[PDB]
Amino acid sequence: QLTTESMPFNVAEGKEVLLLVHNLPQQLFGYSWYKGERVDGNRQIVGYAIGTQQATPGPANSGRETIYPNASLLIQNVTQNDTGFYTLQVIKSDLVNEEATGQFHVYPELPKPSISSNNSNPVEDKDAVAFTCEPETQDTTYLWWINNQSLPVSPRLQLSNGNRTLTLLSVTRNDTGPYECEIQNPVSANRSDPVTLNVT
Amino acid sequence: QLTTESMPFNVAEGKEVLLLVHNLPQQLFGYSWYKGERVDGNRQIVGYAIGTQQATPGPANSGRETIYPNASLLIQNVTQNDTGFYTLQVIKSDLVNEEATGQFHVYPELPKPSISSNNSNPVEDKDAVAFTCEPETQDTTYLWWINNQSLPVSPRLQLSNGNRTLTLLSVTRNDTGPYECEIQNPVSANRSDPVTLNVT
Amino acid sequence: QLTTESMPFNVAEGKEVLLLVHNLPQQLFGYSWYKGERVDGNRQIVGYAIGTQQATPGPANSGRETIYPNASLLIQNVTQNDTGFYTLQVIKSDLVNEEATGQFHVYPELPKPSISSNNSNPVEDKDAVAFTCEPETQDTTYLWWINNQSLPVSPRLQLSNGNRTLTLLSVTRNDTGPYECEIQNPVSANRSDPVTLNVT
Amino acid sequence: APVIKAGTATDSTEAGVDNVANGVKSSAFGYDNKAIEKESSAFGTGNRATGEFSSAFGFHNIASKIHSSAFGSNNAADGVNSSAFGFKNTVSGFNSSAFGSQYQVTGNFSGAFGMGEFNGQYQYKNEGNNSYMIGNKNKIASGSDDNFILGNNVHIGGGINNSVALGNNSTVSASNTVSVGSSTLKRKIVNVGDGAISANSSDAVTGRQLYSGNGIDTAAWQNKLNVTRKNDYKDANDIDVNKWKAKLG
Amino acid sequence: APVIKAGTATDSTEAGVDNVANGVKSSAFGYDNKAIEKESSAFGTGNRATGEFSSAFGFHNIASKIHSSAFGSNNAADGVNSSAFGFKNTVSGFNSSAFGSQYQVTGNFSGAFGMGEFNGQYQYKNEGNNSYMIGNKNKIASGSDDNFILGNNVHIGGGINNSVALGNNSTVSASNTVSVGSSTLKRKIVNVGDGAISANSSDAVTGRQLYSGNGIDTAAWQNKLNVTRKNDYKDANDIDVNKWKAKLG
Amino acid sequence: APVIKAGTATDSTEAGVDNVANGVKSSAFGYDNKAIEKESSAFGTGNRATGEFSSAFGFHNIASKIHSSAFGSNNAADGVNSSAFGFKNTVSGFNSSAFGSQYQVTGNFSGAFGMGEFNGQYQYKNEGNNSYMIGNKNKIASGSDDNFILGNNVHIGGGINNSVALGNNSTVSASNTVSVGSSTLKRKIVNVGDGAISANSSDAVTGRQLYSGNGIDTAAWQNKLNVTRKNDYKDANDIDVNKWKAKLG
Ligand SMILES: *[C@@H]1O[C@H](CO)[C@@H](O)[C@H](O)[C@H]1NC(C)=O
Ligand SMILES: *[C@@H]1O[C@H](CO)[C@@H](O)[C@H](O)[C@H]1NC(C)=O
Ligand SMILES: *[C@@H]1O[C@H](CO)[C@@H](O)[C@H](O)[C@H]1NC(C)=O
Ligand SMILES: *[C@@H]1O[C@H](CO)[C@@H](O)[C@H](O)[C@H]1NC(C)=O
Ligand SMILES: *[C@@H]1O[C@H](CO)[C@@H](O)[C@H](O)[C@H]1NC(C)=O
Ligand SMILES: *[C@@H]1O[C@H](CO)[C@@H](O)[C@H](O)[C@H]1NC(C)=O
Ligand SMILES: *[C@@H]1O[C@H](CO)[C@@H](O)[C@H](O)[C@H]1NC(C)=O
Ligand SMILES: *[C@@H]1O[C@H](CO)[C@@H](O)[C@H](O)[C@H]1NC(C)=O
Ligand SMILES: *[C@@H]1O[C@H](CO)[C@@H](O)[C@H](O)[C@H]1NC(C)=O
Ligand SMILES: *[C@@H]1O[C@H](CO)[C@@H](O)[C@H](O)[C@H]1NC(C)=O
Ligand SMILES: *[C@@H]1O[C@H](CO)[C@@H](O)[C@H](O)[C@H]1NC(C)=O
Ligand SMILES: *[C@@H]1O[C@H](CO)[C@@H](O)[C@H](O)[C@H]1NC(C)=O
Ligand SMILES: *[C@@H]1O[C@H](CO)[C@@H](O)[C@H](O)[C@H]1NC(C)=O
Ligand SMILES: *[C@@H]1O[C@H](CO)[C@@H](O)[C@H](O)[C@H]1NC(C)=O
Ligand SMILES: *[C@@H]1O[C@H](CO)[C@@H](O)[C@H](O)[C@H]1NC(C)=O
Ligand SMILES: *[C@@H]1O[C@H](CO)[C@@H](O)[C@H](O)[C@H]1NC(C)=O
Ligand SMILES: *[C@@H]1O[C@H](CO)[C@@H](O)[C@H](O)[C@H]1NC(C)=O
Ligand SMILES: *[C@@H]1O[C@H](CO)[C@@H](O)[C@H](O)[C@H]1NC(C)=O
């Protein structure tokens, strides 16, 4: 059975991805890589012909794709538009086609985040102040860090807009600490600036 | 069964004739019209190829013959030399030839005839004067008209040289009238000048 | 059965030899003559093609070989290097090859020989004088002649170096006569100048 | 075991193992052969004849139209009166032919004789009408018709009609031209007969003709080049006298 | 039902339905196949092999001579060592071949590769000896030999030998010529290497060669054009003294 | 009597008399046919298919490699992806083809279309790589590659690359040239479009272009030929005065 494996599965934008091929048949006539789940002549990225040992780019080629004699495909300068399925066509010696598939996801370089509060001076006895990380980007994961420690789960810590917004139902002067939030994708994550509470 | 029909069967010289085709097979590859009862490459008049939709004149073509998509042949400026048999070759989809035949006759434009008498002054009591239409033409039919009514069949009206010569065995003064003869072919017929008898 | 026959079998240098072919198959496609016992494309001397009636020399041709329509090969100006086997290739109508072989020997034209004696004045009572025909040549037959009659076989007539050296064991004055040497090969033979003894 | 038996239609024959014959008067001889149309024959191994009067002989051949021949290995003749002979030849045009290896002809009344390339798709194809290519790895773009190629690595772009390309690595860049080389390699034309120097002749002048210049217009050339004929020079024709007398006194 | 059985001769095989095999070691496989000569094969539908060692493979093919091959549809190879491959090809010459559709080759040692036309008879045929045609709808008249055509709609008349025609709608009007067009359409020859301007060279000069004129006979050209050389125009050579003194005093 | 039976391998078929099938999914149909490799077919009389996926159809045909087609009479296709079609064609190269009679192609990616000669050995063969021959009795020596021949009796020696030969009895003597004849017979090139006379154009000038001389460098030509312009001769420009006054007084 023919199987392809992306390496790595999740690639940062502007990096490269390499698709490995396993259990390649013994006697072969050539390979071809197509963009998408279908094998269509308009979607051919690159093709190899073992007989004459030639690697001819296809109509879908953009100059960033190279084929290898052991059938691996290397894509450099990857962009978010490349996220999708790729199919490998293997033509055996008797010229009967064999097909496989593979995919990878491209994610952006997630930047420095920042935090905001709609009440600058919480009331010491009680307040309902809310905390939110403004720089909205897609398909991330959010988590909060208080006093240099993961937030303790409690109904007192309300979360809204998924859980990018942290609302403190009833604040106390004992809760003074550095508030700091993370925005995180399968490829990268790095931290925001600690935010303090103002009480007296 | 493939049958061809001339239209009309008898054509005046210088006119046109159209050969119709009936029961033409459903799946065809092309046609060809040959002069004579045989199918020979030297006798090909015209040929049609349904595939490329092209009509190509043959060696026997003279510029007066046009073929039609419904296998019909049109011959313009027909002459007396064209009288003969024509064969149509139909090539079916499997390229097995099918044959048919057709014919027509060409006849000339017969003019006014004229009449002559070998005795200008018939003897009133009795005479054996003979009447003849001089302008001899081939394959024509003659008929005589007296007192502008068809000649009454009688042994008294002798006919010689077929019946182009009318001899009156025993004339009488009561037979005085306009003598007038016709020539008729399958295509046309028109009259001479009436001739009278002289008695006193 | 295909058989070839050299004519003549033994040829003097610079003469011509003709190889005859017998029992040639009825339906033929062409012939070919190869030098040596093998049929190799590098050894082809000449080839004939009955269809187009062309005689094309081969790589082994030297300009001295001609092929006749009846498959015979003629070699003019033969040399001692030509001695060997020749194979004839006959290709029938169905193009199944048929092979046959033939050979001939080339020999040089031997000259007048000459005779030598180690003793110019044989002793009359007895002597052991030896005669020898000096001009040594390969693959030839040696014949001696005394008083113009073939040498009478006797242990008295010793022969050495095969029989090119004739030693007379105990000469007598009655043995005086003409002594003459004959060098002969399969292709030619001619004689030397008679030699005599000196006695008194 | 191999068997001889009737197909699913009248006078249909199946000879061998795992054969299918469905057309009338059709026959499938060999292994895994299918003849599905009337008077269609599939002889060999794994052939398919899906068109009337079509024949696929060899190995894994496909014929699909009213008169299609696919003889060889992995040939696909999908076109009316189209023939694909050789190894992996695909003919998709009308009355088009192809002989060789790994060549595709999608044009009408076109042909190809040589070797192309097939990695997973046909990389070199003839898409022009009434066009023929003889050579290796030749391309004719769609819309370029009446083009002829005798060479290798000759690619013809769009909108190039009535052109001939000769030789290895030739290049065609315009219509109604015969190309002998590219901008990098330019070939000489040798053994050319003498031209027909005259007012209207369209010939090819040679090196000797231009060297000697026989037959040129001795009057037209004497106006393009402002020559001074020796007759006038020796006879003072066409001179100024009011100012020649100045320099010469 | 289809049957396997011996023919009417030794080692003759009939496979299928309604087959006839009459030659020794002959075979007819398929439907309505006839192999009548020794070692003749007819495989397919309605083939006829009437010559020794002849094979007709396909649909309604006819081979009639000592080595004839008719592979395809409705091919008729009636000629010794002749081959007709494709659709409706008729080869009547000796050692002649034809590949394509609707082409006839009646010449000896001739060939055709392309498409002709067959309405009821072959309208385009090769009647010349040692002549080859590659293109569509090309004609070579009988008696015109050693002619080569690379183009379409090229008709060669009688008495035209040793000629080459290149390109679509080319025209040949004489012997020992190479034509790259007709009187209406004339092609340019591009990418030509520089000629060999000299006394005896037979090359093809280029635009730059005639533009610059390098290597011309500077002495022959100075006689055809009466050129007053600047050296004489500077040194007063070859003038009249009894005439110049008249106009110039 | 002819019989249908299994060969010596799985799904192997023998049809006829005296047949041998040894490859898996192989078949031998006819008389004295041998199919010895996997998925190999031998149909006809005395055919041998000794390579995988190879087919020999006809009379005494031999196919020996991984995709070999020998269709016709006495063809021998011994080469990967090689095809030999016609009568007695031997293809020994890689991806090479041959159609015609008595032609041998031993070059790689080469081809031949025509007739050669075979007395007991192939006298005319294609030994060059990426080279194609169309004609009769043509030769290409080994080591001469990227050559194209359109003619008869054209022999190409060693060390001649990137050359084209056109016409009967043409001769090639150098690389990067196109020959339209030999030293004995030289062909004219007719119906040539007008060139592009200029500084850098590589075209073919015609008879009218050289006749009229339009577009030539009127200044360069006036130095190579030391013409005396009428603009100076009439105006007395560029003359000696101390020497004209001597002879003219
Ligand atoms: C294919 O080629 C590249 C470079 O040699 C290599 O990195 C890759 O591992 C190869 N694929 C396999 C399965 O070895
Ligand atoms: C990667 O992608 C960007 C966008 O096209 C381009 O500017 C950059 O030069 C590329 N870098 C390389 C090494 O190709
Ligand atoms: C780290 O934060 C900086 C500032 O926005 C950003 O440029 C960079 O992409 C981040 N790197 C990672 C691995 O998250
Ligand atoms: C802002 O913080 C105040 C603190 O009392 C709270 O009442 C309010 O709900 C927060 N506003 C939003 C939009 O979260
Ligand atoms: C506490 O602070 C440092 C950065 O200031 C951070 O790297 C560390 O992970 C935090 N402590 C824990 C247990 O994560
Ligand atoms: C924050 O959002 C994601 C949404 O999937 C969820 O998985 C995660 O558990 C959330 N964290 C908290 C503390 O609610
Ligand atoms: C064939 O075409 C001509 C002109 O359209 C027409 O006169 C004739 O009737 C047609 N023949 C038949 C049988 O319809
Ligand atoms: C018809 O035929 C006669 C004799 O050739 C010729 O004079 C006449 O011009 C022709 N008329 C037409 C309309 O073709
Ligand atoms: C009538 O007579 C004239 C000349 O005498 C001839 O031209 C014409 O053909 C005739 N017309 C008919 C219908 O007979
Ligand atoms: C001439 O007219 C007279 C009338 O009496 C008749 O007797 C005679 O038969 C006629 N001659 C011929 C040749 O008709
Ligand atoms: C009698 O009179 C006229 C000739 O003037 C003719 O047209 C008419 O047909 C004649 N009567 C009969 C019955 O023919
Ligand atoms: C005139 O001759 C023709 C010859 O066929 C004949 O049919 C016709 O009946 C004849 N008419 C008379 C009145 O005799
Ligand atoms: C073969 O041909 C030559 C030429 O006539 C002749 O000399 C020779 O005798 C022939 N051999 C036979 C056996 O006829
Ligand atoms: C035979 O060979 C010798 C040496 O090559 C040569 O001198 C002689 O001219 C040749 N004789 C003939 C008749 O060719
Ligand atoms: C005879 O001897 C002479 C030279 O001495 C030589 O040329 C010739 O070949 C010999 N002839 C014969 C028949 O031995
Ligand atoms: C030489 O002749 C003498 C005669 O007495 C004899 O003794 C001797 O054997 C001969 N020697 C040789 C080498 O012939
Ligand atoms: C004897 O004498 C002559 C030479 O002189 C020779 O030809 C002849 O053959 C000799 N007789 C015998 C039997 O050898
Ligand atoms: C001379 O030498 C040969 C060598 O074989 C021999 O056959 C022959 O008999 C010898 N003659 C005598 C008289 O010994």
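To match Swiss-Prot, the residue numbers of chain C are left as they are there, and the shown ones run 35-234.
Structure determined by electron microscopy, 2.7 Å.
Note that Cβ sites are derived from N, Cα and C of the backbone, with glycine treated the same way.
Here Swiss-Prot flags C:35-142 as domain 'Ig-like V-type'. Residues or ranges marked as domain 'Ig-like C2-type 1' in Swiss-Prot: C:145-232. Listed in Swiss-Prot is the mutagenesis experiment C:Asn76 to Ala, annotated as follows: Impairs interaction with HAVCR2. Quoting Swiss-Prot on the mutagenesis of C:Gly81 to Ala: Impairs interaction with HAVCR2.
Residues near C:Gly81 (mutagenesis position) in space but far in sequence (CB under 8 A, at least 6 apart, same chain), listed by position: C:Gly64, C:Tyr65, C:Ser66, C:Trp67, C:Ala89, C:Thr90, C:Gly92, C:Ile101. Secondary structure counts, DSSP: the domain 'Ig-like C2-type 1' (C:145-232) has 3 helix, 33 strand, 52 coil. In the three-state DSSP scheme, C:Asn76 (mutagenesis position) is classed as helix. In the shown protein chains, 12 other C-beta atoms lie within 10 A of the C-beta of C:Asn76 (mutagenesis position). Shown for the domain 'Ig-like V-type' (C:35-142): DSSP residue counts in helix, strand and coil, namely 6 helix, 58 strand, 44 coil.
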